[PDB]
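Student: Have a look at this one before I ask anything.
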Amino acid sequence: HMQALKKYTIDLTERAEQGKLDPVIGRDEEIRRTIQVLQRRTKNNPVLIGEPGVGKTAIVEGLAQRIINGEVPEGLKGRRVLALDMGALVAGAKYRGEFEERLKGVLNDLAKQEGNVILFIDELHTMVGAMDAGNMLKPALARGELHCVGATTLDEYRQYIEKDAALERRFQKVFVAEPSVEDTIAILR
Ligand SMILES: [Mg+2]
């Protein structure tokens, strides 16, 4: 069971449990905000907004680390953070139809783990119009069968999410600015 999740997602909370995630520096406020949005009853899917290379994915890894560390509110305790693996979804698929079938499987598995998994979808706009899985994502989001964190640029969010109420009512912008040079080089060992 949950074959789609094992095949097409990367368990970031597991990577944290294994000590494989780099410490995340200078993002206390963005991680806290991401958590606050996720905890909402409605419009509870945060979308990290920023230019490429600003480190949005690191914020998601930071969220995973905090959960493992228990540095999160009570209801988020024991939650799993899974990143949609686009490379894996496309590997050996060849056709859009096969890709869609695999994505559908992922959503089905998530509908069974409602409230236990947070899915991270990088470059979210590419899944809703920028290969449009909007039809399956919209009801999943509305029914709480999909609780996720997305990442895009402001212009991409405006063009593909903000103009579509079925999507916009479910997402919340969380801005991410470029990190300081100091914090960027701090990751080196
Ligand atoms: Mg980035």
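Don't overthink the numbers, they just go from 1 along the chain as shown.
Placed from the backbone N, Cα and C atoms, the Cβ positions cover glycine too.
The ATP 1 binding site annotation in Swiss-Prot covers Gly50, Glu51, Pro52, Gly53, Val54, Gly55, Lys56, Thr57. Experimental mutagenesis at this site is recorded by Swiss-Prot as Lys56 to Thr (Swiss-Prot position 212), annotated: Loss of ability to form oligomers even in the presence of ATP. Loss of chaperone activity. Quoted from Swiss-Prot, the note attached to the mutagenesis of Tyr95 to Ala (Swiss-Prot position 251) states: Decrease in ability to disaggregate proteins due to decreased substrate-binding activity. Retains hexameric quaternary structure and ATPase activity. Under the heading of mutagenesis, Swiss-Prot lists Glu123 to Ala (Swiss-Prot position 279) and annotates it as follows: No effect on oligomerization. Quoted from Swiss-Prot for the published mutagenesis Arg170 to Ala (Swiss-Prot position 332): Loss of ability to form oligomers.
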Student: At the level of the C-alpha atoms, what whole-angstrom distance separates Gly55 (ATP 1 binding site) and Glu123 (mutagenesis position)?
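Tutor: That comes out at 13 Å between the alpha carbons.
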Student: Go through the mutagenesis positions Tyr95, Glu123, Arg170 and tell me which ones have a CA within 10 A of the CA of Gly53 (ATP 1 binding site).
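Tutor: Among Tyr95, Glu123, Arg170, not one has a Cα sitting within 10 Å of that of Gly53 (ATP 1 binding site).
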Student: Ranked by the number of other Cβ atoms within 10 Å of their own Cβ, which of the binding-site residues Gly50, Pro52 ranks first?
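Tutor: Comparing the binding-site residues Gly50, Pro52, the most crowded Cβ belongs to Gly50.
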Student: Going by Cα-Cα distance, pick out whichever of the mutagenesis positions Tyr95, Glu123, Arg170 is nearest to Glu51 (ATP 1 binding site).
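Tutor: Nearest listed residue in space: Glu123.
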Student: If you count other C-beta atoms within 10 angstroms, which of the recorded positions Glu51, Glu123 is the most crowded?
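Tutor: That would be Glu123, with the most Cβ atoms nearby.
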Student: Between the Cα atoms of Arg170 (mutagenesis position) and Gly50 (ATP 1 binding site), find the distance and write it as a whole number of Å.
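Tutor: Pair distance, Cα basis, whole Å: 19 Å.
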Student: Among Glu51, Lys56, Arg170, which recorded positions lie by ligand 1, judged by Cβ under 6 Å to any atom?
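Tutor: Near ligand 1, sequence order: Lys56.
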Student: Residues with Cβ closer than 8 Å to the Cβ of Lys56 (mutagenesis position), same chain and 6+ apart in sequence?
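Tutor: The answer is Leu48, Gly50, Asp122, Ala151, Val176.
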Student: Tell me, how many other CB atoms lie within 10 A of the CB of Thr57 (ATP 1 binding site), whichever protein chain they belong to?
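Tutor: Counting Cβ neighbours of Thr57 (ATP 1 binding site) within 10 Å gives 16.
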